[PDB]
Protein chains: 42
Amino acid sequence: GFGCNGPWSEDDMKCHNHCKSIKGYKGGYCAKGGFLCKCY
Amino acid sequence: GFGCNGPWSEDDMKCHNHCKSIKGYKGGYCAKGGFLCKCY
Amino acid sequence: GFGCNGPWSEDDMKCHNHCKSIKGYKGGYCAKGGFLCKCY
Amino acid sequence: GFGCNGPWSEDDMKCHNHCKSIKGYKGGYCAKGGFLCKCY
Amino acid sequence: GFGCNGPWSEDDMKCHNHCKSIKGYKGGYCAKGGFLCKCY
Amino acid sequence: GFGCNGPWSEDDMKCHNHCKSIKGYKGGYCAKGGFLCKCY
Amino acid sequence: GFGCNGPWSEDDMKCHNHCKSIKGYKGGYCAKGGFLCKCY
Amino acid sequence: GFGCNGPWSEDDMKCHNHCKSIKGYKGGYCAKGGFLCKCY
Amino acid sequence: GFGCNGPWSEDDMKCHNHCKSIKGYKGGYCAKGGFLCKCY
Amino acid sequence: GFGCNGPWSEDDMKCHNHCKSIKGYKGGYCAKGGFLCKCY
Amino acid sequence: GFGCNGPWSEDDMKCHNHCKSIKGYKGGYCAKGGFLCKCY
Amino acid sequence: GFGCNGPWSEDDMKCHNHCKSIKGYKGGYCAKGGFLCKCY
Amino acid sequence: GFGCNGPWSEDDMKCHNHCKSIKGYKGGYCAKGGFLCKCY
Amino acid sequence: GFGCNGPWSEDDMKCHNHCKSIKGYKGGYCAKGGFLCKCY
Amino acid sequence: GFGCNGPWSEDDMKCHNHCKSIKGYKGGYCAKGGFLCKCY
Amino acid sequence: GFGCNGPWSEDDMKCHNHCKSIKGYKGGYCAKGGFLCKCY
Amino acid sequence: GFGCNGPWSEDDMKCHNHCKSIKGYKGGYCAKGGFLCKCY
Amino acid sequence: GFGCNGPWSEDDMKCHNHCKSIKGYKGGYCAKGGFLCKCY
Amino acid sequence: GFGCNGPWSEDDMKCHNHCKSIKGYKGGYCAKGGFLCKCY
Amino acid sequence: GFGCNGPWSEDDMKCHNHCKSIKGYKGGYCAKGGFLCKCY
Amino acid sequence: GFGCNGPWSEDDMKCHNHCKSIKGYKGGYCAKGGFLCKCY
Amino acid sequence: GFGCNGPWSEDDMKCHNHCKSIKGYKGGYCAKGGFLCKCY
Amino acid sequence: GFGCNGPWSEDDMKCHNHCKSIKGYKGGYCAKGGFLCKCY
Amino acid sequence: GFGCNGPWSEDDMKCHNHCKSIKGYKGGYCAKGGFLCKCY
Amino acid sequence: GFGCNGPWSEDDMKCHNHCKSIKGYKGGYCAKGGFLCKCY
Amino acid sequence: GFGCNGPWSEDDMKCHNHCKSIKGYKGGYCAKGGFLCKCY
Amino acid sequence: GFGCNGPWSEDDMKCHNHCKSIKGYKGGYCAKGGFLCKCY
Amino acid sequence: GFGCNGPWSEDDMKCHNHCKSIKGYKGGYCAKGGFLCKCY
Amino acid sequence: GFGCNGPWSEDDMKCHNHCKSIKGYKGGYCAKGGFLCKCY
Amino acid sequence: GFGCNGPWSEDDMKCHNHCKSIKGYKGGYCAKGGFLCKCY
Amino acid sequence: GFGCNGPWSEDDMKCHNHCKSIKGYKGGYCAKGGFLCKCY
Amino acid sequence: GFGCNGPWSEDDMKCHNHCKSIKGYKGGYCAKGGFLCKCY
Amino acid sequence: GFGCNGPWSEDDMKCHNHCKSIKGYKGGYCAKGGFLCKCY
Amino acid sequence: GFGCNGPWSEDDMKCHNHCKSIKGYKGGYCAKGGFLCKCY
Amino acid sequence: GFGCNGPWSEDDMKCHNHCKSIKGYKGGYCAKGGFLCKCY
Amino acid sequence: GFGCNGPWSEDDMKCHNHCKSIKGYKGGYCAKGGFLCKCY
Amino acid sequence: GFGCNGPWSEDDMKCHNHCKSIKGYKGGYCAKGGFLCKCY
Amino acid sequence: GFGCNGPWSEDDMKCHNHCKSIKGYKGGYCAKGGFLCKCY
Amino acid sequence: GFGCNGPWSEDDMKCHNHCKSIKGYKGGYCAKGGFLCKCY
Amino acid sequence: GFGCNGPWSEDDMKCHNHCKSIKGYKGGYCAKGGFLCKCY
Amino acid sequence: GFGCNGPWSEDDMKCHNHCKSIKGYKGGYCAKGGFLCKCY
Amino acid sequence: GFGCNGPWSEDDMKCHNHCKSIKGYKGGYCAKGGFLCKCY
């Protein structure tokens, strides 16, 4: 979710913005090979 | 299943919500390249 | 993000250019196995 | 970048050719475990 | 080919059978990051 | 092209046969994460 | 466009031919998970 | 195979269970950089 | 296994925690070049 | 763990900082050939 | 380059054959920890 | 080559067989720190 | 071989056990600077 | 740390420069078999 | 064996402790230039 | 042990200090050609 | 540094050349058991 | 240099051949405990 | 050379055979403190 | 040879046993200053 | 200690200087066959 | 058992699969004149 | 008996299980051409 | 008789029990292809 | 298997054809006394 | 035919008598494992 | 088929007659243990 | 004939007795692989 | 006879026991390729 | 194949005739102990 | 052929008689280790 | 006996184990061309 | 044993491996005319 | 012939008796390596 | 091995070809009386 | 005869004993290259 | 090779003819005691 | 006798040991060209 | 050839007669130690 | 013994080693015309 | 000829008797080193 | 040795070449009557 959809991912930075919106994280990326929004 | 349908999937969080509803899982994502709801 | 999408990355130097645009970095690469634009 | 994409890297010699195009370098290789084109 | 399709691969043994059809090989796996049937 | 269509790819050997039809190549596979027929 | 329509894409080589018709490109493929004709 | 699929590998212990099912092996791991289930 | 997946491994301490859960081991690490959870 | 991941290790000094945070140690390094954070 | 790709290296003798093709060298190997074809 | 791949090596006897295929040698090992098949 | 892999060698007594399996030897150690299982 | 990563060390004199930057030392080297920056 | 691994050996006293555990020996050390645990 | 590791010995005087810490000895040195801490 | 990296050291004569470049020295070698370029 | 690398030295006669190539010397050996090619 | 490598020597008879290949000598030993094959 | 290796010689009676195995000799000792097994 | 390390001693007069620094001695040498700094 | 039934046997691979489920065997055949699955 | 009924035999392992239930036998098979359960 | 009725034979052990009831026989089986109780 | 069934084997060349279908083999025969199809 | 029916063959000597009734043969037997009356 | 029905087959010569009716065959018999009419 | 029926032979010495009953022979056995009573 | 039945022979030692029961013989074996009990 | 079936082979000259039918061969025989038709 | 069938050869002197029946030969024997009737 | 059955022999070590069980014999083998267990 | 079975032997290396499992032997062959594994 | 069958010869003196029965000869032996009765 | 099987050896040049495949040998022959492939 | 059978000869001393049983002879041996018992 | 097979060699002149076919040789004979075709 | 069997002789020291067992002889050898154990 | 076969030579005077049949020679003998018919 | 076997001898150095195992001898040769190991 | 066969000569005085049977000679001996009956 | 085998010696210059390989010798010949390679 959050825009992590492998080759069909849209460039909206949705995962990054969603992870930033949570306190304690500075960003996010599509883990599980591009299909799981994970916050780092 | 649970909205994991590759490019036709909707950002409904249906997989995520369904996986959260089961005790012991923090969430879910669309494994098998976007076609299988899997709980993590 | 920034074009780091594993096997589906489009060879556009998007991560590298994005990292250069930030002062203090001379480039970037796709860390986390190709899925996280990281500036070095 | 420059074709350094871990397991999905192609054998195009793109990193090597790019590094040769810069004066003072004999070639290049994919450092950071195959994900960062580095000139030597 | 032979069922090596990255995240969309199935445990269909097509690569294994194809490799067994050649003298000297005991199996196959999906090289090139999951997209090329390779005999070992 | 040549049947490289990601999850909707049919194991038709079209990429493989097309690449073998060019002298100097042993075969082909679906690079770019399953969407580009590439000869090796 | 140019025949890049995901699962409903035909094998007409339309994207490849269109990309060849532009000087400076060797061919094309359906990026964005099979829905955007992109020249390389 | 057997759940060894690089970044798209799941944490299902599928390779480990498959290798334990062969009497005499302790377990298995994903060799060849995460793409070949190998028993030990 | 247990999160040991080379470059795609997550800093989940999953191997370490799993190895601690077995009596007699202080921890674990990803041997075989990052792909085999081994308890020490 | 703690950033000790062989060639894919990130330069965040995570192992060193983690070992310093434990009373009795002045630092740490990646033993086992770069894959086990060990405090000295 | 030339098939030196760490854990994802294929035993294709590409580095060896390439190095033998240059007069004065008996062969080659993957230096830099498996990521740089070097002739000896 | 011949299965000498540092931490990612497997006990596949490729180096041993390659060395046995030459008169006078009784085996082989991975020299250059585990990256070069050397006959002894 | 047989677990003699320099810094990446595990403490599994693999070389020792292999050498003891050859009737008449007391044990083995990693000669050639840790890279050759040698029986004594 | 500080660029001491065994075979994957990037030839940047990072350990040496880091050790020189500390008063009382004239250099440094990768001890512990190449994995620990140590100042002398 | 028993932690005798040349430059990569850890000050674990593993050889010493193992040799003490056998009746008649006061301790052990890494003979063969640091690669063979020998009890004295 | 105790820092007696031939050419890889560190200059920490570990053997000397260890031997001094035992009642009845005034020092120690690396006997057995630099590989056995012996108290005198 | 200067190519002194134990078993992974290349035969580039880098330490020797570097030591010659300093007035008053005839050459250099890898002291500290192969890990410290030292001029003589 | 010239193959004098302590325990990781290969019996390649490189030191010997190099020293014989200089007029006035019968051969060479690895002095400094195996780490410096010296002509005699 | 010829297997004379100080503490890392093996009873490989290389020095003995090399010396037997010269008229008048009945064997060889490792002179220069174990680092030079010398015929007697 | 035969355990005559100067300071690195072990107390294993290897030279003595080797010399006794030659029918007619009483024993052996390490001549040439500890580096040549000589029977008497 | 103090630079008495047999064949691996670095020609630094370290033992001699250390012994001179103690009142009542005019120098020192490496006794015990080169492995014990002894003041005379 | 396992499909070994003399003249009434079928090429059902039951014996082969049963034998493959045991470490070390590469197949099976119907011994005892076609009535006993035997692993080879 | 025990399911040994020639062509009408069912692969029920009844003969095998019955024979294993008797101490001293590894298994059983249908002797007499498929009509007599015999323990081996 | 005695339950030997080919495919319609029941698993009543009737033939075996009947044959045991006669002194001098260890058991019985359905000979004549499953239709004649015969004592052995 | 593959038509190797002792006296009940048919003259259908089934083993031979099966072995020829494996590219690189000339044919096959019924080893193990007529009960194991073996390729040559 | 002619009474050659494997385990269901009746003892009427039908094959033998039939073969004797043909001029040039002295008898017959059930070849093909008991299913083909063949005259000898 | 053609009267090959195991124990229920009738001595009708139906398989034999049918096989004779096809040019090139001398006769037929009930292979597969009496259940398949096969022409020879 | 005479009880020579391969695996379905009933252990009745029928062939042997039949052959003894003919003058000039001392016994018989099942030749042709168990399917032809032959007198010797 | 006496259990000599080629591949269908059981391990009952029947031929050996029968041959021992005749005075003047030490045992027996299945001659004629496994089909004739012969005393020696 | 071609009637070579060990003890169950028929004197059909099938191997001999088949081998004669191929130009350059005088005949054939049953090699591999009677189980492989080989042309000479 | 002609009765030359290794251990299953019948004593009918078939090879000898067959060879005598050909003009120019006085007999025959089973060459190729008992499997080829050869006329002398 | 003891598993010596020519081509139908199973590598069960039965002859070897039986012969070792008799004092004075190192082992056994299948003499008489594979049909008689003989102790040596 | 160990695959030494006269004319029915296969090049299975069982004798070779068995002999290699004993100190001092470099191989094995089938002595006693092809029926006894003998180490040399 | 006459009992000369290599390893399968039955110790019956058949060749010797046959040769004695011919006037002018005092015996016979199995020439041609055990496969041809020859009178001397 | 390698086609050296005494009288059952075939004229296939298998030993010769095997020995030539080992670079440096001219050919091979069947030593040990025809049962051991030996290279020269 | 008398146990003289070339490579298949047993060590029964049969030829020697037979030759001793004739007055005037001290023993016997297998002449004609191991195939003819001859008294001396 | 070429018919040189000791006692089992046939007077086929195969070695002689083969040696004549090579320019410069008058003929050949079976050296190595009858087992190696050698051209003179 | 005593292992003297020409080319098929096994280096079992049987002749030597047998001759030493007789008082007055130092040993034995295979006279008569390798076929008669003779004491010297 | 021509009956010159060392210890297996037959007394047929074949070499002598063959050499006499050639004009210019009065006889022949087995040179090369009994293995080459040579005319004198 | 010790490899002295006339024309069937191999250059195996068994005689040489046996003679070297006795004080005072420098080698051995095959006396008695090639059949007795003799030390010189 | 005439019993002159080097080490394999049978002590029959055959050469001597043959030479005496020719008028003008009083005996014969095995010239050419034991391989040619020559009359004197 | 080295091709000195009396009458069975070949003209291969093996003794001569072996003696020339020992630096300082001109050649060799077969002393001891043709059975000992002696260098001069």
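The residues of chain L that appear here are 56-95 by Swiss-Prot count, in order.
Determined by electron microscopy, 2.0 Å, according to the entry header.
Backbone N, Cα and C define each Cβ position, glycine as well.
Over all protein chains present, the Cβ of L:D67 (mutagenesis position) has 17 other Cβ atoms lying within 10 Å. Annotation of the published mutagenesis L:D67 to A, C, E, F, G, H, I, K, L, M, N, P, Q, R, S, T, V, W or Y in Swiss-Prot: Complete loss of antibacterial activity; the original residue is retained in the structure shown.
The mutagenesis experiment L:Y84 to A, C, D, E, F, G, H, I, K, L, M, N, P, Q, R, S, T, V or W is recorded by Swiss-Prot, whose note states: Complete loss of antibacterial activity. In sequence order, L:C70, L:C92, L:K93, L:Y95 are the residues of the chain that are 6 or more apart from L:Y84 (mutagenesis position) and have a CB within less than 8 Å of its CB.
Where Swiss-Prot documents L:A86 to G as a mutagenesis experiment, the accompanying text is: No change of antibacterial activity. Under DSSP, L:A86 (mutagenesis position) is assigned to a helix (H, G or I) in the three-state scheme. The Cβ of L:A86 (mutagenesis position) lies under 8 Å from the Cβ of L:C59, L:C92, L:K93, each of these being in the same chain and 6 or more residues away along the sequence.
In Swiss-Prot, a published mutagenesis experiment is listed as L:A86 to C, D, E, F, H, I, K, L, M, N, P, Q, R, S, T, V, W or Y, annotated Complete loss of antibacterial activity.
Looking at Swiss-Prot, the entry for mutagenesis of L:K93 to R says: No change of antibacterial activity. Cβ-based neighbour count (10 Å, all protein chains) for L:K93 (mutagenesis position) stands at 22.
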>> In the three-state scheme derived from DSSP, which category covers L:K93 (mutagenesis position)?
In response: strand
